[PDB]
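These notes concern the structure reproduced below.
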Amino acid sequence: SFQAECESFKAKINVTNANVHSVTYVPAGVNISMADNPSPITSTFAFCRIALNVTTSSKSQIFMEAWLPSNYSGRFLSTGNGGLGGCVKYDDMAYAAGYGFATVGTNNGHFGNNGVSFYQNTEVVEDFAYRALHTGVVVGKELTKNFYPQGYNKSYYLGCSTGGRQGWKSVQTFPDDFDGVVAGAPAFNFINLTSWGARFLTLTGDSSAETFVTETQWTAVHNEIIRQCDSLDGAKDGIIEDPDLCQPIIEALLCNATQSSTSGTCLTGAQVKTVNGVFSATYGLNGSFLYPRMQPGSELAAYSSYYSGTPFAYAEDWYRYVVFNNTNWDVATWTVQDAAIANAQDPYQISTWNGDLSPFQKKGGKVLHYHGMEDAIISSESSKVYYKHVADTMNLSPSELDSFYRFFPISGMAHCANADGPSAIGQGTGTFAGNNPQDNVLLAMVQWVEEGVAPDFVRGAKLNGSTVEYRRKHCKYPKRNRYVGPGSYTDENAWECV
Amino acid sequence: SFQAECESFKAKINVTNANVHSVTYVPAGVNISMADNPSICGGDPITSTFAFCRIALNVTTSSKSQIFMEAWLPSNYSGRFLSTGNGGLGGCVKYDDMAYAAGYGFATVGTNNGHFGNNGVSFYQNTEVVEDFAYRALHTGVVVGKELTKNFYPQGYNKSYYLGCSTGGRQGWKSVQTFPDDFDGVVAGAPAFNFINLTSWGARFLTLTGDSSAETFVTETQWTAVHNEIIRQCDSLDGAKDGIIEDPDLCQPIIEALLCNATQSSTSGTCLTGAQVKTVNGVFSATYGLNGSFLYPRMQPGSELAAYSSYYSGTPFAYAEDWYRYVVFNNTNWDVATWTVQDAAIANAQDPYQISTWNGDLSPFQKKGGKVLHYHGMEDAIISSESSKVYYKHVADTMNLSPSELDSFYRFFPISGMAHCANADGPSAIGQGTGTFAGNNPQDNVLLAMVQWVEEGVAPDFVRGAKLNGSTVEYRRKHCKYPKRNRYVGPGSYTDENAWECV
Ligand SMILES: *[C@@H]1O[C@H](CO)[C@@H](O)[C@H](O)[C@H]1NC(C)=O
Ligand SMILES: *[C@@H]1O[C@H](CO)[C@@H](O)[C@H](O)[C@H]1NC(C)=O
Ligand SMILES: *[C@@H]1O[C@H](CO)[C@@H](O)[C@H](O)[C@H]1NC(C)=O
Ligand SMILES: *[C@@H]1O[C@H](CO)[C@@H](O)[C@H](O)[C@H]1NC(C)=O
Ligand SMILES: *[C@@H]1O[C@H](CO)[C@@H](O)[C@H](O)[C@H]1NC(C)=O
Ligand SMILES: *[C@@H]1O[C@H](CO)[C@@H](O)[C@H](O)[C@H]1NC(C)=O
Ligand SMILES: *[C@@H]1O[C@H](CO)[C@@H](O)[C@H](O)[C@H]1NC(C)=O
Ligand SMILES: *[C@@H]1O[C@H](CO)[C@@H](O)[C@H](O)[C@H]1NC(C)=O
Ligand SMILES: [Ca+2]
Ligand SMILES: [Ca+2]
């Protein structure tokens, strides 16, 4: 039986410098156990579950899992990580393994979503920057070939945020790891992203500062952005389809004489200047471009991530434990000088900004990149600047890039999750809205790789719990989606990519 | 008789530091003579449509500086005083503007700004000539002009006005910011304020393009392809497919669209290399300096056809070379191609006589009842219109006044379809001079709108402009008061001004 062959496979495993913790059989219809997930998902499929550590240096190691389904498709898949973790993405493992992929995930070289394990340990950094992900691919392919007589044919990657960065690190630096890569909201330009995150507190101050903008004021700011910008795409639907067109004039919210900013409905000049800073690109020494602006429209959730007047953990950790080796360093004191030090350091090219994709192109790889337009954690503009960087570095036009690299801005989408629009594009269980390839980016990538049928658009649904209210076809960049009618803006065919 | 009064005036003038060259009566219907206009400013014509008394004089401003100025005192006098301004690094009296104003009956002045010619060489070794250019020539012309006007007319003058664009727009804003008592009403177009960083931004273009042989260089034909692609991407954002980018802020063009395909070569002029697209992206990028500080906004997309000549042609930019040679470095051999942000930091710290003109606190002018109407064309190839928008926002946030509060005394109107202080292809003729004249209704004539605002309290809620075919008005549009955006909504054609809404 599949089960019996699983439950005695441990003895066959031959991975070097590794410690196999368990080999278990997981039937369909159980909540998958999580005792190895540091301080539930119902399987709809059976699989063989291998958990192990792999040593990656004299001072570092990974934890990883491989999920080898009984209903195996002959395809291998790696998931990735989030933040500064540290945490296997079991949700995405289940998503992929449900489609019959031999699926792996690693902890990225440490446990927990924080940087403390980097302190005085450059090898744990090297794992975070590239090596943990690639190790999980190498070991996962070994396990998969050992378990299934037929081995695997094509290899895929699914990940968002840090996982988006990890997919792009694969494309740029390990072209042979994957045939098809689905990379969302990527944490590439990583050092400058991290700096940009630190910059927010320097602009806002703490909650007592004259520069601070309250949450109710951010809501007013949000509403005024919607007013100025919603209709630019042609549809008055509460959604900024393409924030590039939105260049908001926040001075519209300066208080009139009968109003006080304490009411939350208007802002002072100093407060407006904070908000303008949020909506401005960050430049460094010598006037070099560091990071784009926050795209307008992400305000509600961006209050939680960045604007609340408290230190941004990821940056605090990165600067304390990687940049400066100073556990007491006060992120509020961040400056562009600090950013220049961090950039010079760029450990293991975690920047992940190589624009020359030729090796991956020439080996026949395909990469589908997306980013949400309401992203409150990683500005979508970063992904558009990256696309331009690839085009200009390779000297390849968009229509030439389309042979191997297609990028889809998603309206109405948050950070690796739904927002309030047609965001459910099938990048994971949380964004699932069907199995037609046009509706599911994972299955679109299998179609592109195996049948040559390339995504011209990425269709997303606006869900109400489980019900599809409407869908929209998100355009292939650089085309812009515009509402033209004659039907309602809920009619996908009332939109055109131009 | 007026003519007799003119003929007896020279002997009556007695103004400190003034040497009066001539007082002449000029009838209507004659070419206005140009003996005192040097070759460098075009020498010798404008035909008068009004009679006036013409006073030409020099006024010493230091031991080693002086201005030339004129005052034109019309016989059909309205009781109003007006000063014109200058252009470029000049140096030349704007006689066209003087005739524009004097024909409305203003007692009108202009000065040469402290030297003759549109170039910076009179700055060589002479800070006093720089001071004249930065503020003091214009102000001296006002003080001396008011004295002459009071001396000549029994009734003196009542309100005082300013009309200027480009350098002249900076000059008007310098007045508002630093000489609030000079004018009651100021009409300031496409201003060369943020002057140091404007000049630096001009120097930056060659650093991006290289010369005509560089791999970074984008040819004129390529710039036309870029232009057409920008119109493709951006025309319809305002609602109207009319060939005009109504508000370039919405236009964030993706130049990568013009990367060559595999059968195409950039030598065609129709597509660009990666390096060439990077050049264009730099043109459409803001300039930042040391410590990552904002220096100057991007060039607004849409100005490409004329901006090839002004900036993109692979040749040093004269204004900036002269400014850095004679003012920043005091080295006549300095090579502008070597410009860096460190050079711009030096220049900014120097800021001679606050020529930057960036003061955002207009409280003194507000408190004395002054009004300022500011405009800028959206197709400006010389001074990016974004500079004016950044300035507006700077005033609001520095004064802590909302737009509706500022509306009591300071109103700003982006003008679509307009070039640098001139008509382009759209409804640009707003009455800021002879060259933009489209009638005398105050809503169509910004000079007369200002008279109405100061004297009757009726402020401009919009500035209407005309699209002219020779002297025929094809159509008009009401340009919105910033921050509102003009959007085309129908039901009429985009030529129907009622088919647009300010939002
Ligand atoms: C596996 O490696 C991790 C660091 O990645 C270490 O925390 C852990 O102790 C190791 N063993 C496990 C998870 O059983
Ligand atoms: C200020 O008043 C104007 C004119 O009534 C109004 O349009 C604007 O929204 C007001 N501003 C605030 C912040 O409410
Ligand atoms: C990161 O910012 C630095 C300035 O500190 C700059 O040198 C570098 O180009 C930036 N990198 C990217 C990829 O934006
Ligand atoms: C010219 O003005 C000076 C100073 O006020 C005065 O001394 C002189 O008498 C005046 N000349 C005549 C002819 O009035
Ligand atoms: C007036 O001053 C100018 C300098 O601004 C000088 O060049 C000229 O010689 C002086 N005299 C005349 C008649 O223009
Ligand atoms: C310019 O340099 C000269 C020496 O060549 C010096 O005497 C002068 O003070 C400097 N500055 C000027 C002329 O504004
Ligand atoms: C390159 O080919 C594409 C697809 O045919 C076309 O749309 C695009 O305009 C072409 N690019 C150039 C510069 O002509
Ligand atoms: C001019 O650029 C400099 C860079 O040294 C900056 O300090 C200054 O703020 C800029 N001024 C304006 C008005 O943008
Ligand atoms: Ca919308
Ligand atoms: Ca238009």
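Chain A is numbered as in Swiss-Prot; the shown residues are, in order, 36-74, 82-540.
Yeah, the Cβs are placed from backbone N, Cα and C, and that goes for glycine too.
Feature annotations, reproduced from Swiss-Prot:
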MUTAGEN   A:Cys202 to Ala  High decrease in catalytic activity
ACT_SITE  A:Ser203  active site, acyl-ester intermediate
BINDING   A:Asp272, A:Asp275, A:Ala277, A:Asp279, A:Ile281  Ca(2+) binding site
ACT_SITE  A:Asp417  active site, charge relay system
ACT_SITE  A:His457  active site, charge relay system
MUTAGEN   A:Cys458 to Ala  High decrease in catalytic activity
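Feature annotations (Swiss-Prot) mapped to structure.
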residue  : record                               : Cβ contacts under 8 Å, 6 or more apart
A:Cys202 : mutagenesis position                 : A:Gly122, A:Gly124, A:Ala225, A:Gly226, A:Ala227, A:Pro228, A:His457, A:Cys458, A:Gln469, A:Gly470
A:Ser203 : active site, acyl-ester intermediate : A:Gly124, A:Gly125, A:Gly226, A:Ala227, A:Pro228, A:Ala229, A:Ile419, A:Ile420, A:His457, A:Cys458
A:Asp272 : Ca(2+) binding site                  : A:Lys278, A:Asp279, A:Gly280, A:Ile281, A:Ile282
A:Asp275 : Ca(2+) binding site                  : A:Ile281, A:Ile282, A:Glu283, A:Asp284, A:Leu287, A:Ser453, A:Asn523, A:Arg524, A:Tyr525
A:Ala277 : Ca(2+) binding site                  : A:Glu283, A:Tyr525, A:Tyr531
A:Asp417 : active site, charge relay system     : A:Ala227, A:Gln337, A:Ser340, A:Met455, A:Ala456, A:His457
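The Cβ of A:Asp279 (Ca(2+) binding site) has 21 neighbouring Cβ atoms from other residues within 10 Å, across all protein chains displayed. Taking the centre of the Cβ atoms of A:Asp272, A:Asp275, A:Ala277, A:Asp279, A:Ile281 as the Ca(2+) site, the nearby residues of that chain (Cβ within 8 Å, site residues left out) are A:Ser273, A:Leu274, A:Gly276, A:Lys278, A:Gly280, A:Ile282, A:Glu283, A:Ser453, A:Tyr525, A:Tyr531. In the three-state DSSP scheme, A:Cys202 (mutagenesis position) is classed as strand. Ligand 1 lies within reach of none of the recorded positions A:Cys202, A:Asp275, A:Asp279, A:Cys458, judged by a C-beta closer than 6 angstroms to any of its atoms. Taking a Cβ distance under 6 Å to any atom of ligand 9 as the criterion, the recorded positions A:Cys202, A:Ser203, A:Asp417, A:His457, A:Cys458 reduce to none. Unmodelled segment: 7 residues between A:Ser74 and A:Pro82, spanning 13 Å (Cα to Cα, whole number).
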